[PDB]
Protein chains: 2
Amino acid sequence: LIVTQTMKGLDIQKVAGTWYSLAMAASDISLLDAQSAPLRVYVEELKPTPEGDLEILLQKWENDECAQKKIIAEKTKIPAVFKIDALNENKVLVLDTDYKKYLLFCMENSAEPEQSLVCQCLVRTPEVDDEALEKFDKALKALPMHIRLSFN
Amino acid sequence: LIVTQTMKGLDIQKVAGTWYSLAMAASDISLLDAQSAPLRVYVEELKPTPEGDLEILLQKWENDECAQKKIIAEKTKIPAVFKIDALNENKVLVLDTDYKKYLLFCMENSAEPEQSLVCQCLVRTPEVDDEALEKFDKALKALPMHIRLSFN
(Lines of atoms letter the chains of each structure in order from A and count residues from 1; the text may use other names and numbers.)
(Lines give C-alpha, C1' and ligand atoms only; values in the text may rest on other atoms or scores of the structure.)
Protein backbone atom coordinates (compact mmCIF):
# COMPACT_ATOMS: atom_id res chain seq x y z
CA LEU A 1 0.00 0.00 0.00
CA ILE A 2 0.87 3.69 -0.23
CA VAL A 3 0.30 6.75 1.97
CA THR A 4 -2.21 8.09 -0.55
CA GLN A 5 -4.31 4.96 0.04
CA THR A 6 -4.55 5.41 3.81
CA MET A 7 -6.79 7.90 5.56
CA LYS A 8 -5.74 11.49 6.13
CA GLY A 9 -6.63 13.29 9.35
CA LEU A 10 -7.63 10.14 11.26
CA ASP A 11 -8.45 10.71 14.92
CA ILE A 12 -7.79 7.33 16.55
CA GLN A 13 -9.81 8.27 19.67
CA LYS A 14 -13.07 8.38 17.71
CA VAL A 15 -12.92 4.73 16.56
CA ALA A 16 -13.23 3.52 20.15
CA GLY A 17 -16.08 1.16 20.86
CA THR A 18 -17.72 -1.90 19.42
CA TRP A 19 -17.61 -2.94 15.78
CA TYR A 20 -18.83 -5.89 13.70
CA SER A 21 -16.85 -7.48 10.86
CA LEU A 22 -19.25 -7.34 7.91
CA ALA A 23 -17.02 -8.46 5.05
CA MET A 24 -13.45 -9.57 4.43
CA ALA A 25 -11.15 -9.96 1.43
CA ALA A 26 -7.56 -11.08 0.94
CA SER A 27 -4.85 -11.05 -1.72
CA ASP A 28 -4.36 -14.82 -1.24
CA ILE A 29 -7.08 -17.47 -0.79
CA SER A 30 -5.17 -19.40 1.88
CA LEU A 31 -5.15 -16.36 4.16
CA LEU A 32 -8.88 -16.86 4.82
CA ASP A 33 -9.61 -20.45 3.74
CA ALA A 34 -10.85 -22.46 6.74
CA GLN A 35 -11.60 -20.96 10.19
CA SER A 36 -8.05 -21.89 11.23
CA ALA A 37 -6.83 -19.14 8.89
CA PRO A 38 -4.35 -16.92 10.81
CA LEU A 39 -5.72 -13.66 9.38
CA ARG A 40 -9.34 -14.76 9.57
CA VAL A 41 -10.32 -12.84 12.70
CA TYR A 42 -13.44 -10.92 13.70
CA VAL A 43 -13.08 -7.49 15.30
CA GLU A 44 -15.23 -7.09 18.38
CA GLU A 45 -13.84 -3.90 19.89
CA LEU A 46 -11.26 -1.15 19.32
CA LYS A 47 -9.69 0.52 22.38
CA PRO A 48 -7.38 3.44 21.61
CA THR A 49 -4.94 4.22 24.42
CA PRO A 50 -4.22 7.71 25.80
CA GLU A 51 -0.78 7.16 24.23
CA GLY A 52 -2.29 7.00 20.76
CA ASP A 53 -1.80 3.25 20.36
CA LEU A 54 -4.57 0.87 19.35
CA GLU A 55 -5.82 -2.08 21.37
CA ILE A 56 -7.85 -4.53 19.28
CA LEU A 57 -10.18 -7.16 20.75
CA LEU A 58 -10.74 -9.98 18.27
CA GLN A 59 -12.56 -13.30 18.25
CA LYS A 60 -11.12 -16.29 16.43
CA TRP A 61 -12.10 -19.91 16.05
CA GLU A 62 -10.02 -22.18 18.29
CA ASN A 63 -10.71 -25.83 19.07
CA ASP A 64 -14.46 -25.87 18.41
CA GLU A 65 -14.54 -22.59 20.34
CA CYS A 66 -14.64 -18.84 19.76
CA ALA A 67 -11.41 -17.61 21.36
CA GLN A 68 -10.89 -13.97 22.29
CA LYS A 69 -7.47 -12.44 21.62
CA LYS A 70 -6.20 -8.95 22.41
CA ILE A 71 -3.46 -7.42 20.30
CA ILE A 72 -1.83 -4.02 20.58
CA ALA A 73 -1.13 -2.03 17.43
CA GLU A 74 1.49 0.63 18.14
CA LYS A 75 1.43 4.05 16.49
CA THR A 76 4.10 4.80 13.90
CA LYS A 77 5.38 8.04 12.37
CA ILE A 78 2.73 7.56 9.70
CA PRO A 79 -0.81 8.37 10.86
CA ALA A 80 -3.42 5.69 10.13
CA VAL A 81 -0.65 3.06 10.13
CA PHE A 82 -0.02 0.92 13.21
CA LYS A 83 2.49 -1.81 13.94
CA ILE A 84 1.94 -5.06 15.79
CA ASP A 85 5.52 -5.53 16.99
CA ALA A 86 5.36 -9.30 17.54
CA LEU A 87 7.84 -11.98 16.47
CA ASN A 88 6.01 -11.86 13.14
CA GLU A 89 5.50 -8.20 12.29
CA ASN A 90 2.14 -7.12 10.88
CA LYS A 91 0.86 -3.65 10.08
CA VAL A 92 -2.66 -2.32 10.53
CA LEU A 93 -3.69 0.26 7.96
CA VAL A 94 -6.85 2.34 8.26
CA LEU A 95 -8.12 3.07 4.76
CA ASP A 96 -11.22 5.11 5.66
CA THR A 97 -13.87 5.64 8.34
CA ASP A 98 -16.67 8.05 9.19
CA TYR A 99 -16.37 7.03 12.84
CA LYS A 100 -20.12 6.65 13.37
CA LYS A 101 -21.03 3.96 10.85
CA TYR A 102 -18.12 2.19 9.18
CA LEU A 103 -14.39 1.59 9.27
CA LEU A 104 -12.28 -0.02 6.57
CA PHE A 105 -8.84 -1.42 7.40
CA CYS A 106 -6.24 -3.91 6.22
CA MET A 107 -3.62 -6.07 7.90
CA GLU A 108 -0.39 -6.61 5.98
CA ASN A 109 2.35 -9.24 6.39
CA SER A 110 5.57 -7.40 5.51
CA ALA A 111 7.87 -10.35 6.23
CA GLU A 112 6.09 -12.57 3.67
CA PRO A 113 7.29 -12.43 0.02
CA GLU A 114 4.85 -10.40 -2.12
CA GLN A 115 2.16 -8.17 -0.63
CA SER A 116 0.12 -10.40 1.67
CA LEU A 117 -2.92 -8.30 2.50
CA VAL A 118 -6.20 -8.98 4.30
CA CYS A 119 -8.85 -6.25 4.61
CA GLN A 120 -12.12 -5.90 6.51
CA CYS A 121 -15.27 -3.78 6.37
CA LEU A 122 -16.43 -2.99 9.92
CA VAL A 123 -19.71 -1.38 10.95
CA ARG A 124 -21.06 0.00 14.23
CA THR A 125 -24.44 -1.73 14.04
CA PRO A 126 -25.90 -4.48 11.80
CA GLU A 127 -28.32 -1.93 10.30
CA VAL A 128 -29.75 -2.61 6.82
CA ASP A 129 -27.62 -0.03 5.00
CA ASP A 130 -25.06 -0.89 2.30
CA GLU A 131 -22.92 2.28 2.22
CA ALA A 132 -20.21 0.37 4.13
CA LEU A 133 -20.15 -2.51 1.63
CA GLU A 134 -20.10 -0.03 -1.26
CA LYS A 135 -17.17 1.92 0.16
CA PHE A 136 -15.38 -1.39 0.85
CA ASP A 137 -15.89 -2.39 -2.77
CA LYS A 138 -14.64 1.00 -3.96
CA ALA A 139 -11.42 0.77 -1.94
CA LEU A 140 -10.73 -2.86 -2.96
CA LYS A 141 -10.91 -2.16 -6.71
CA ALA A 142 -7.36 -0.79 -6.60
CA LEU A 143 -6.06 -3.93 -4.88
CA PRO A 144 -5.61 -7.50 -6.22
CA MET A 145 -7.91 -9.54 -3.96
CA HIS A 146 -8.37 -13.25 -4.78
CA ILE A 147 -11.04 -14.05 -2.19
CA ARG A 148 -14.03 -12.07 -0.95
CA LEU A 149 -16.39 -12.94 1.92
CA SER A 150 -19.65 -11.37 3.13
CA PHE A 151 -21.26 -12.22 6.45
CA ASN A 152 -25.05 -12.38 6.49
CA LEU B 1 -32.74 -20.31 -10.69
CA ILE B 2 -35.13 -19.89 -13.60
CA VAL B 3 -35.23 -21.12 -17.21
CA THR B 4 -34.52 -17.59 -18.43
CA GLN B 5 -31.22 -17.71 -16.53
CA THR B 6 -29.97 -20.89 -18.21
CA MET B 7 -28.58 -21.09 -21.71
CA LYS B 8 -30.82 -21.47 -24.74
CA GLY B 9 -29.77 -23.68 -27.65
CA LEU B 10 -26.96 -25.44 -25.79
CA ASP B 11 -25.30 -28.26 -27.73
CA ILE B 12 -23.87 -30.52 -25.02
CA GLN B 13 -21.56 -32.29 -27.51
CA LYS B 14 -19.50 -29.13 -28.06
CA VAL B 15 -18.44 -28.75 -24.39
CA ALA B 16 -16.48 -32.00 -24.56
CA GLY B 17 -12.84 -31.79 -23.62
CA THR B 18 -10.62 -30.29 -20.98
CA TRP B 19 -11.47 -27.26 -18.87
CA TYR B 20 -9.86 -25.36 -15.98
CA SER B 21 -11.78 -23.94 -13.02
CA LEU B 22 -10.79 -20.26 -13.00
CA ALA B 23 -13.13 -18.85 -10.36
CA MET B 24 -15.86 -20.00 -8.00
CA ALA B 25 -18.61 -18.38 -5.95
CA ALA B 26 -21.32 -19.67 -3.62
CA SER B 27 -24.49 -18.46 -1.91
CA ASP B 28 -23.12 -19.69 1.45
CA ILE B 29 -19.55 -19.35 2.77
CA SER B 30 -19.46 -22.85 4.28
CA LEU B 31 -20.03 -24.39 0.85
CA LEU B 32 -16.46 -23.46 -0.14
CA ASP B 33 -14.66 -22.76 3.16
CA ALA B 34 -11.76 -25.22 3.58
CA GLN B 35 -10.64 -27.73 0.92
CA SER B 36 -12.89 -30.32 2.57
CA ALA B 37 -15.86 -28.33 1.27
CA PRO B 38 -18.27 -30.74 -0.50
CA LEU B 39 -18.99 -28.37 -3.39
CA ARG B 40 -15.41 -27.16 -3.67
CA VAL B 41 -14.38 -29.22 -6.69
CA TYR B 42 -12.24 -28.47 -9.74
CA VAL B 43 -13.49 -29.50 -13.18
CA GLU B 44 -10.83 -31.25 -15.22
CA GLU B 45 -12.87 -32.69 -18.08
CA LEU B 46 -16.41 -32.85 -19.50
CA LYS B 47 -17.44 -35.98 -21.43
CA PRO B 48 -20.89 -35.82 -23.03
CA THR B 49 -22.35 -39.25 -23.81
CA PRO B 50 -24.01 -40.23 -27.12
CA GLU B 51 -27.18 -40.39 -24.99
CA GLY B 52 -26.97 -36.68 -24.25
CA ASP B 53 -25.91 -37.13 -20.63
CA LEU B 54 -22.90 -35.42 -19.10
CA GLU B 55 -19.92 -37.16 -17.53
CA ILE B 56 -17.85 -34.82 -15.36
CA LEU B 57 -14.28 -35.54 -14.25
CA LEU B 58 -13.42 -33.54 -11.14
CA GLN B 59 -10.46 -33.27 -8.78
CA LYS B 60 -11.00 -32.74 -5.07
CA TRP B 61 -8.74 -32.56 -2.04
CA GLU B 62 -8.78 -35.80 -0.06
CA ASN B 63 -6.38 -36.78 2.72
CA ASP B 64 -3.43 -34.60 1.73
CA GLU B 65 -4.13 -35.76 -1.83
CA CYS B 66 -5.84 -34.60 -5.01
CA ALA B 67 -8.56 -37.21 -5.55
CA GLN B 68 -10.26 -37.69 -8.91
CA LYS B 69 -14.01 -38.31 -8.94
CA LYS B 70 -16.31 -39.00 -11.87
CA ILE B 71 -19.96 -38.07 -11.66
CA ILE B 72 -22.70 -38.47 -14.24
CA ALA B 73 -25.18 -35.65 -14.78
CA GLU B 74 -28.30 -36.98 -16.51
CA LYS B 75 -30.25 -34.95 -19.05
CA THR B 76 -33.68 -33.67 -18.02
CA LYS B 77 -36.64 -32.34 -19.99
CA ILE B 78 -35.08 -28.91 -19.59
CA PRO B 79 -32.07 -28.29 -21.85
CA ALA B 80 -28.96 -26.95 -20.08
CA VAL B 81 -30.17 -28.55 -16.83
CA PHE B 82 -28.77 -31.90 -15.70
CA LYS B 83 -29.47 -34.06 -12.67
CA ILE B 84 -27.00 -35.99 -10.55
CA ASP B 85 -29.43 -38.67 -9.34
CA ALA B 86 -27.49 -39.69 -6.22
CA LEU B 87 -28.78 -40.22 -2.67
CA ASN B 88 -28.39 -36.46 -2.33
CA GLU B 89 -29.81 -34.90 -5.48
CA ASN B 90 -27.91 -32.04 -7.10
CA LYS B 91 -28.58 -30.23 -10.35
CA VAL B 92 -26.04 -28.90 -12.83
CA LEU B 93 -27.13 -25.76 -14.66
CA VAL B 94 -25.26 -24.35 -17.64
CA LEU B 95 -25.65 -20.57 -17.60
CA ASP B 96 -23.62 -19.73 -20.71
CA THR B 97 -20.74 -20.89 -22.91
CA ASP B 98 -19.13 -20.06 -26.25
CA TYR B 99 -17.75 -23.60 -26.40
CA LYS B 100 -14.26 -22.53 -27.46
CA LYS B 101 -13.17 -20.32 -24.56
CA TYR B 102 -15.41 -20.36 -21.51
CA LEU B 103 -18.26 -22.13 -19.78
CA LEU B 104 -20.24 -20.89 -16.78
CA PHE B 105 -22.25 -23.33 -14.68
CA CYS B 106 -23.77 -23.79 -11.23
CA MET B 107 -24.49 -26.75 -8.98
CA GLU B 108 -27.61 -26.52 -6.83
CA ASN B 109 -28.65 -28.46 -3.72
CA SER B 110 -32.44 -28.77 -4.02
CA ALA B 111 -32.88 -30.87 -0.86
CA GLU B 112 -31.27 -28.17 1.34
CA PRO B 113 -33.54 -25.42 2.76
CA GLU B 114 -33.06 -22.16 0.83
CA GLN B 115 -31.26 -21.97 -2.51
CA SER B 116 -27.83 -23.49 -1.92
CA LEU B 117 -25.90 -22.60 -5.06
CA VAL B 118 -22.26 -22.91 -6.10
CA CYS B 119 -21.10 -21.61 -9.50
CA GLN B 120 -17.86 -21.84 -11.49
CA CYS B 121 -16.17 -20.03 -14.37
CA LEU B 122 -14.37 -22.57 -16.58
CA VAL B 123 -11.95 -21.82 -19.41
CA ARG B 124 -10.34 -23.94 -22.13
CA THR B 125 -6.81 -22.60 -21.64
CA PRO B 126 -5.14 -20.42 -18.96
CA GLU B 127 -4.69 -17.64 -21.55
CA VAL B 128 -4.34 -14.04 -20.32
CA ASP B 129 -7.84 -12.93 -21.33
CA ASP B 130 -10.51 -11.76 -18.87
CA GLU B 131 -13.69 -12.10 -20.96
CA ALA B 132 -14.53 -15.26 -18.98
CA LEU B 133 -14.17 -13.53 -15.60
CA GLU B 134 -16.22 -10.58 -16.87
CA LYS B 135 -19.05 -12.79 -18.09
CA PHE B 136 -18.92 -14.70 -14.78
CA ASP B 137 -19.25 -11.41 -12.91
CA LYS B 138 -22.15 -10.35 -15.14
CA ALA B 139 -24.09 -13.57 -14.51
CA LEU B 140 -23.46 -13.54 -10.74
CA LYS B 141 -24.84 -10.01 -10.23
CA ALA B 142 -28.38 -11.41 -10.31
CA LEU B 143 -27.56 -14.00 -7.63
CA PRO B 144 -26.85 -13.57 -3.89
CA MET B 145 -23.30 -14.92 -3.54
CA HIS B 146 -21.59 -14.58 -0.13
CA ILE B 147 -18.15 -15.86 -1.12
CA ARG B 148 -16.07 -15.37 -4.27
CA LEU B 149 -12.77 -17.05 -5.18
CA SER B 150 -10.30 -16.48 -8.03
CA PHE B 151 -7.48 -18.87 -8.85
CA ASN B 152 -4.22 -17.31 -9.97
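Throughout, chain A uses Swiss-Prot numbering, with the displayed residues spanning 17-168 in order.
Method of determination (from the header): X-ray crystallography, 2.1 Å.
Cβ from N, Cα, C; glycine included.
When Cβ atoms from all protein chains are considered, those within 10 Å of A:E61 (variant position) total 15, not counting its own. Recorded in Swiss-Prot as a natural variant, A:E61 to Q carries the remark: In variant D.
Listed in Swiss-Prot as a natural variant, A:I72 to L is described as follows: In variant W. Secondary structure at A:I72 (variant position), taken from DSSP and collapsed to helix, strand or coil, is strand.
Under the heading of natural variants, Swiss-Prot lists A:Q75 to H and annotates it as follows: In variant C; found only in the Jersey breed.
Counting only residues at least six positions away in the same chain, the Cβ atoms of A:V57, A:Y58, A:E60, A:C82, A:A83, A:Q84, A:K85 sit under 8 Å from the Cβ of A:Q75 (variant position).
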